[PDB]
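What follows is one structure encoded as structure tokens, with my remarks underneath.
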Amino acid sequence: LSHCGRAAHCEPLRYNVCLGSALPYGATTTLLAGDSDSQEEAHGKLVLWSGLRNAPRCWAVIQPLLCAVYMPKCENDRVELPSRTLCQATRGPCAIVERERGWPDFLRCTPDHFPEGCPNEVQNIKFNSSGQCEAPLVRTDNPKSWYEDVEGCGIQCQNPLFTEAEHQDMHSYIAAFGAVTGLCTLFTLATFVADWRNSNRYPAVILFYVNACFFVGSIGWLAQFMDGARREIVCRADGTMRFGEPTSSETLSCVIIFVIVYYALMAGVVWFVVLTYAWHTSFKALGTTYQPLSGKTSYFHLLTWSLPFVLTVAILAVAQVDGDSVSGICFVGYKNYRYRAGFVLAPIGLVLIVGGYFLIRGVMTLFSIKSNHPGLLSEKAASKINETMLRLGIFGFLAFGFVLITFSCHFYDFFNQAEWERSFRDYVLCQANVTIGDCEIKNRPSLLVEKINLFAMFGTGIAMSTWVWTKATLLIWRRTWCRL
Amino acid sequence: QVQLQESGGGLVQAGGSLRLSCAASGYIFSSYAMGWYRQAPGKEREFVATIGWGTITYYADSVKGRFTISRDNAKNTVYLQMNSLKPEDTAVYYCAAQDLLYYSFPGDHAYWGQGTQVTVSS
Ligand SMILES: CN[C@H]1CC[C@H](N(Cc2cc(-c3ccncc3)ccc2OC)C(=O)c2sc3c(F)ccc(F)c3c2Cl)CC1
Ligand SMILES: CC(C)CCC[C@@H](C)[C@H]1CC[C@H]2[C@@H]3CC=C4C[C@@H](O)CC[C@]4(C)[C@H]3CC[C@]12C
Ligand SMILES: CC(C)CCC[C@@H](C)[C@H]1CC[C@H]2[C@@H]3CC=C4C[C@@H](O)CC[C@]4(C)[C@H]3CC[C@]12C
Ligand SMILES: CCCCCCCC/C=C/CCCCCCCC(=O)OC[C@@H](O)CO
Ligand SMILES: CCCCCCCC/C=C\CCCCCCCC(=O)OC[C@@H](O)CO
Ligand SMILES: *[C@@H]1O[C@H](CO)[C@@H](O)[C@H](O)[C@H]1NC(C)=O
Ligand SMILES: *[C@@H]1O[C@H](CO)[C@@H](O)[C@H](O)[C@H]1NC(C)=O
Ligand code: NA
């Protein structure tokens, strides 16, 4: 019962090798190959298919299928047809063909072309070619790392869009900004603990907690500069980039770093609004020793340490923690930029309106004192008010601009990341389209924009530490040195 | 830097009146906000009253009504007129002279006095 043979005139095998494997027969036909009418032409069409040498999971199941349709066995004026299971085994791994161009009519599993349950002479042939992937991709087995319809390989950990030198330059930029920001916030923490007995008043001690946030946030940024520490945070066990964390196949070094960075930076950002409110209500009672914040201290912490906690947990719940090779940390919204609109631009924008409101309102009250009471208090007192008004002015200008910078950088990624993703996809297609049978990336993110965006981040931490850059703090450390 | 010196404290009976004063050794009396505080031998420092630039004044809940605060800009002295004293008012009343922006910024300092005990007998 030969449901698997069809009448055809056997021709002599002009090629005794199919995709790098020996053939146990010596007769073929172009009957099954509807796109070619000659062995030289069918062999040429196999060169085009050879581009699928990448993405091993499809190359392993399509090799037998091709050497059974283009170079099938012919004996006694009879050609052997491929089995239907041999054809079904290619629709899954090789779903990319249907996307890029579409399968040919003679390669679709049809009963007239691929009957169910037939012997295959190619099943006895050993194909040594396992499948090599281009430079940007890397071999991996876990399905959660495969590039879109490229089953068998994922994106290498080191960002393919930037070179080794561009990675080294960015790391030096972060090592420099991270160290100064870490040392500046530490200087604020030290001056507070050195005089904690008096500094622990809350209209001012809030600065201690803001610098504490940006300090811890800087620790997560500087963690990458350890031996083999960045590879543990950004990479996976197979050698591909991290994304969609948390998972169950990788470690926790990525989600750990993210919580240190996102929670600390968001906590310090909301501390800014609490500070502006504290300044706003303290100025209303200026001129007296009355404390309007006598019973609002605990309420401040219960609101500043819980908001960033709900936000962080929400990100972990939707699993949008990604890893970047250039920055050296794990953050939210790297892969899918939409999430960075609600978990970054939304909290930052809100603290700019409410925080900026109290900031402007607080200066108005400080400006009314100079006008409502002229000549009552002068000398040092008058200088302290103007110097504080100027200190709050340069501070709001600085925060307003850094938020403008962040919104500019985010809108830049919102507008071109889709195009960036196309560029890399087309770059992966040409590599197999030109070589087997030079490429260049069309568009990539701007490193300058990334630095400008980090400048607004690190700049905020250094701006928070400038509030203790006074002559009064210098005396605090001059006293501790004497007692030593 | 200014040094304060309170006076007028002493033992008194319930329902009586007392007048405490706070003299500040130093010409800088206006550029500093001042107020009265009290601390019992087993309690934290409690807020009493304060005086602003004009008629602005703040009092505690258990103090408002009975206490009265007034300043003498010329004599660099702040007064606290206590009336109808209750035994629960027994405490060492202190006098603080702090910078205007003392609460909001760590660079500023607050200067306190020695305090005077005021005991009320039932
Ligand atoms: C505010 N600064 C942001 C600026 C943009 C940065 N950024 C987005 C990103 C995108 C992906 C991704 C996109 C599409 N499919 C799979 C993965 C993964 C991580 C990503 O950030 C680690 C990239 O530089 C790109 S674009 C792109 C691609 F088009 C193909 C393959 C890439 F590796 C790749 C990478 Cl890496 C992130 C920081
Ligand atoms: C994703 C990357 C790595 C692989 C790219 C897949 C490429 C190699 C695939 C997608 C579409 C495929 C083509 C689909 C249709 C045909 C028609 C056939 O008569 C000649 C081969 C040819 C032209 C195939 C050659 C290989 C091809 C171009
Ligand atoms: C003073 C307050 C109101 C404004 C400062 C907060 C802004 C500038 C800070 C807080 C957190 C910072 C983000 C933290 C992390 C990153 C990842 C980095 O790869 C790109 C910039 C980005 C996205 C930062 C943008 C700037 C940022 C949002
Ligand atoms: C440049 C203008 C600066 C705005 C000042 C910030 C204050 C405004 C308030 C912002 C908080 C709301 C959150 C701001 C989010 C707006 C960005 C947006 O809608 O992107 C949508 C993307 O998902 C589409 O890709
Ligand atoms: C959760 C992931 C990581 C995010 C960390 C959250 C940010 C926490 C930052 C700061 C915490 C503030 C705690 C610091 C509290 C210090 C108080 C102190 O030491 O003074 C007392 C003595 O010195 C005087 O007797
Ligand atoms: C294949 O090449 C020719 C036919 O194309 C054949 O004569 C020869 O023996 C074969 N060579 C090998 C190494 O099998
Ligand atoms: C490259 O891709 C195109 C897609 O239009 C396809 O037609 C072609 O066969 C591929 N290979 C070569 C060598 O062009
Ligand atoms: Na044919």
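For chain A, we keep the numbers from Swiss-Prot: what you see runs 65-501, 510-556, in order.
Recorded method for this deposit: X-ray crystallography, 2.8 Å.
Including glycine, each Cβ sits where the backbone N, Cα and C put it.
Straight from Swiss-Prot, the features:
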DOMAIN    A:69-185  domain 'FZ'
MUTAGEN   A:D99 to A  Loss of cholesterol binding and reduced SHH-induced activation. No effect on basal signaling
BINDING   A:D99, A:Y398  cholesterol binding site
MUTAGEN   A:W113 to Y  Loss of sterol binding and reduced response to SHH
MUTAGEN   A:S114 to Y  No effect on sterol binding
MUTAGEN   A:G115 to F  Reduced sterol binding
MUTAGEN   A:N118 to A  No effect on sterol binding
MUTAGEN   A:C151 to Y  Reduced protein levels, reduced activity and loss of localization to cilia
MUTAGEN   A:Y398 to F  Remains responsive to SHH and 20S-hydroxycholesterol. Reduced basal signaling
MUTAGEN   A:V408 to F  Loss of activity
MUTAGEN   A:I412 to F  Loss of activity
MUTAGEN   A:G420 to F  Reduced activity in response to SHH
MUTAGEN   A:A463 to F  Loss of activity in response to SHH
Packing count at A:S114 (mutagenesis position) (other Cβ atoms within 10 Å of its Cβ): 18
Sequence-ordered, the mutagenesis positions among A:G115, A:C151, A:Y398 whose CA is within 10 A of the CA of A:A463 (mutagenesis position) come to none
Hey, how far do the C-alpha atoms of A:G501 and A:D510 sit from each other in angstrom, given the 8-residue hole? 13
For A:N118 (mutagenesis position) and A:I412 (mutagenesis position), what Cα-Cα distance in Å is obtained after rounding to a whole number? 44
For the mutagenesis positions A:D99, A:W113, A:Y398, A:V408, A:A463, work out the Cβ neighbour count at 10 Å and name the residue with the minimum. A:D99
Indicate the candidate from A:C151, A:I412 with the smallest number of other Cβ atoms within 10 Å of its Cβ, considering only these mutagenesis positions. A:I412
Within 10 angstroms of the C-beta of A:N118 (mutagenesis position), what count of other C-beta atoms is obtained when all protein chains are considered? 22
Name the one residue among A:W113, A:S114, A:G115, A:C151, A:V408 whose Cα is closest in three-dimensional space to that of A:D99 (mutagenesis position); these are the mutagenesis positions. A:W113
Pairwise CA distance, A:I412 (mutagenesis position) versus A:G115 (mutagenesis position), rounded so that it is a whole Å: 48
Name the residues of the same chain, 6+ apart in sequence, whose Cβ is under 8 Å from the Cβ of A:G420 (mutagenesis position)? A:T340, A:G460, A:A463, A:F464
The DSSP breakdown of the domain 'FZ' (A:69-185) into helix, strand and coil residues is 44 helix, 13 strand, 60 coil
Only counting partners 6 or more residues apart, tell me which same-chain residues put their Cβ under 8 Å from the Cβ of A:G115 (mutagenesis position). A:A496, A:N497, A:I500, A:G501
